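A.B. asks: The structure that follows is given in the form of structure tokens.
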Amino acid sequence: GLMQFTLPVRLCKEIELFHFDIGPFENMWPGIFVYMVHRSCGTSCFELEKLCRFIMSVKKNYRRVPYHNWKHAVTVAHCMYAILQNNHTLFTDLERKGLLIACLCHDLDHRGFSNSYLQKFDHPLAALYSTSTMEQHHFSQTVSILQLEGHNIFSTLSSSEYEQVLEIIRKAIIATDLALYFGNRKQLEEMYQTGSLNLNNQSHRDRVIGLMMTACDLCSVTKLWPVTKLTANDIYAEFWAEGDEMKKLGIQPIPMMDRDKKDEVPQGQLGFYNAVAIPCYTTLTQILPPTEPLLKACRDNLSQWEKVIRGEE
Ligand SMILES: Cn1ncc(C(=O)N2CCC2)c1C(=O)Nc1cn(-c2ccc3ccccc3n2)cn1
Ligand SMILES: [Mg+2]
Ligand SMILES: [Zn+2]
């Protein structure tokens, strides 16, 4: 109740900024998350005993992979924290509860492999869930952890409020499937430009929430250049491991996953910032103007990758 989490001065200030890096001290990340829930949601949203037990169960069910790990989870929750805090009056009490939990849980039990590799491997999960394979798994993992004795952080919601939050979390996690982003952002673009966008329309809020999830998921591209560059190594470590596994099945991987084409990474980054990241943050800034700092950092990082290609680093 009267127990607040407090951060050291530099963190307390820097955590409010979009480009905050959560640091290399794993043992501080749970406290960083609880801090963000308390400021974003209230010290009443969750029983602290249950929240702490939920957080530690979520951490245990993230694997020791180079990128899709517990640090990614907390990083993606922080970006959502920053969006929510810069957009106070736009989101409901339920949405603010659900979305930080959704971000913490969005890659639960990730093995570091794409939906593609699961399908070509003929992994059991690709028979259970024929599209958004890993994302349906991440939501299933979230529901299972919530149902562990003492882990139901939502228990003090009403029956209807509980159903609404689980549906917010389900849609939020499914939307982190990048295959679904292109269509989602096209529809948001058409709607904002014809002016038909209506945030009282539930189907419209769903689309906007989904774009916020893509924005948060991709947020390594919105950090200081050294964070962005050092995260890129972790991202490619997984992609290249996946390409190795493709070659073991007798399939030449796409260049993205071929460690033989290390050289082409800078040009692949331009394509990705131009095809995915920049349009994601542009449409987000059109719908929620206070998220402009993400667009600006993303553009700065595109310019840095341009500088690497020109051999100036
Ligand atoms: C930075 N970032 N953050 C998230 C993701 C992502 O997609 N994720 C799904 C899991 C996270 C990325 C990313 O790098 N995507 C990407 C990189 N390329 C390319 C394309 C052609 C290439 C040719 C040669 C070498 C490298 C290449 N790379 C295409 N898409
Ligand atoms: Mg994912
Ligand atoms: Zn993710």
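We number chain A the way Swiss-Prot does; in order, the residues shown are 724-1036.
In case you wondered, yes, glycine gets a Cβ from its N, Cα and C as well.
I grabbed these lines from Swiss-Prot:
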- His791, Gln992: 3',5'-cyclic GMP binding site (BINDING)
- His791: active site, proton donor (ACT_SITE)
- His795, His829, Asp830, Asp940: divalent metal cation 1 binding site (BINDING)
- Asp830 to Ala: Loss of activity and of zinc binding (MUTAGEN)
- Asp830 to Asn: Reduces activity 1000-fold (MUTAGEN)
- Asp830: divalent metal cation 2 binding site (BINDING)
A.B. asks: Counting across all protein chains present, how many other Cβ atoms fall within 10 Å of the Cβ of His791 (3',5'-cyclic GMP binding site)?
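C.D. replies: Its Cβ shell of radius 10 Å holds 22 other Cβ atoms.
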A.B. asks: Quick one: which of the recorded positions (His795, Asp830, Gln992) have their CB closer than 6 Å to ligand 2?
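C.D. replies: Going through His795, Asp830, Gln992 in sequence order, those close to ligand 2 turn out to be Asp830.
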A.B. asks: Do you know which of the binding-site residues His795, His829 has the most other C-beta atoms within 10 angstroms of its C-beta?
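C.D. replies: Highest number of other Cβ atoms within 10 Å: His829.
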A.B. asks: Excluding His795, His829, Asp830, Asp940, which residues of the same chain place their Cβ within 8 Å of the centroid of the Cβ atoms of the recorded divalent metal cation 1 site?
C.D. replies: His791, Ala796, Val799, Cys826, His833, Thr899
A.B. asks: Is any of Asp830, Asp940, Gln992 (recorded positions) within Cβ reach of ligand 3, i.e. under 6 A, and which?
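C.D. replies: Going through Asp830, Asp940, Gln992 in sequence order, those close to ligand 3 turn out to be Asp830, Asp940.
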A.B. asks: Enumerate same-chain residues with a sequence separation of six or more from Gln992 (3',5'-cyclic GMP binding site) and a Cβ-Cβ distance below 8 A; give 'none' if the list is empty.
C.D. replies: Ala955, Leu1025, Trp1028
A.B. asks: Of the recorded positions listed here (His829, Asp830, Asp940), which is spatially closest to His791 (3',5'-cyclic GMP binding site) when Cα positions are compared?
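C.D. replies: So, of the listed recorded positions, the one sitting closest to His791 (3',5'-cyclic GMP binding site) is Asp830.
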A.B. asks: Which one of these recorded positions has the most other Cβ atoms within 10 Å of its own Cβ: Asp830, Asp940?
C.D. replies: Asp830
